[PDB]
Amino acid sequence: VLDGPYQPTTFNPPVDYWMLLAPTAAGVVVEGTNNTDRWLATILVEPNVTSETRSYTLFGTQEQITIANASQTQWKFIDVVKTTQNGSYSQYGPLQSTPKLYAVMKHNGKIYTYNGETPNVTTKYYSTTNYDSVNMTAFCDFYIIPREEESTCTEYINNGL
Ligand SMILES: CO[C@]1(C(=O)O)C[C@H](O)[C@@H](NC(C)=O)[C@H]([C@H](O)[C@H](O)CO)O1
């Protein structure tokens, strides 16, 4: 089940495996693209942030994104996505988290990520062409968990390692 921790790297994870990310600091957590119709980066925002513009390096380039976190005590993982190379980034599906864990998976023509509020999370997805060959760059330590053991992954997202 819990295979890891692996150090930050760029690689091509197998389909139907959750990549469980364990960031320690605010900032970019993971990014991945098919270079055609899907770019996805996940940003971790600290608790209690009123609307402000921050700079992030996404896919090697500096980007300005306006972020907020309305929670007093919980972290906020935000997926920032664009659907063409020169498109603007939009924000989707936050996960408000106490344990600071997140996960992403390539499955059935989509990229899945976690969503909602710990300790009662759900999942959401994004349709992605050539989903199986998407390389991911992790900016923190990570673990690999098969989809068959999603119940274990969900437990860690909700309650921590
Ligand atoms: C086209 O419909 C879908 C999709 O991709 O299959 C449905 C999906 O539920 C939705 N996910 C979320 C989190 O909203 C997704 C995004 O809006 C879009 O991918 C962002 O680019 O759109």
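Here Swiss-Prot sets the residue numbers for chain A, with the shown residues being 64-224 in order.
If you check the header, you will see the structure was determined by X-ray crystallography, 1.8 Å.
Even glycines carry a Cβ here, placed using N, Cα and C.
Annotation of the published mutagenesis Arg101 to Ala in Swiss-Prot: Reduced ability to bind sialic acid binding; the original residue is retained in the structure shown. With a cut-off of 8 Å between CB atoms and residues at least 6 apart in sequence, the same chain places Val144, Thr146, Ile174, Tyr189, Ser190, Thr191, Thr192, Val197 near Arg101 (mutagenesis position), listed in sequence order.
Here the residue is the original one, but Swiss-Prot notes a natural variant at this spot, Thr146 to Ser: In strain: Isolate MMU-18006.
DSSP assigns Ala166 (variant position) to a strand. Annotation for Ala166 (variant position): spatial neighbours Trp81, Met82, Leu83, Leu84, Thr176, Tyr177, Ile208, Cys216, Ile220, criterion Cβ-Cβ under 8 Å with sequence separation of six or more. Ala166 to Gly appears in Swiss-Prot as a natural variant; the accompanying note says: In strain: Isolate MMU-18006.
Reduced to three states, the DSSP call for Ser190 (mutagenesis position) is strand. Record note (Swiss-Prot), mutagenesis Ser190 to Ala: Reduced ability to bind sialic acid. The unchanged residue is displayed.
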C-beta crowding around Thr146 (variant position), within 10 angstroms: 15
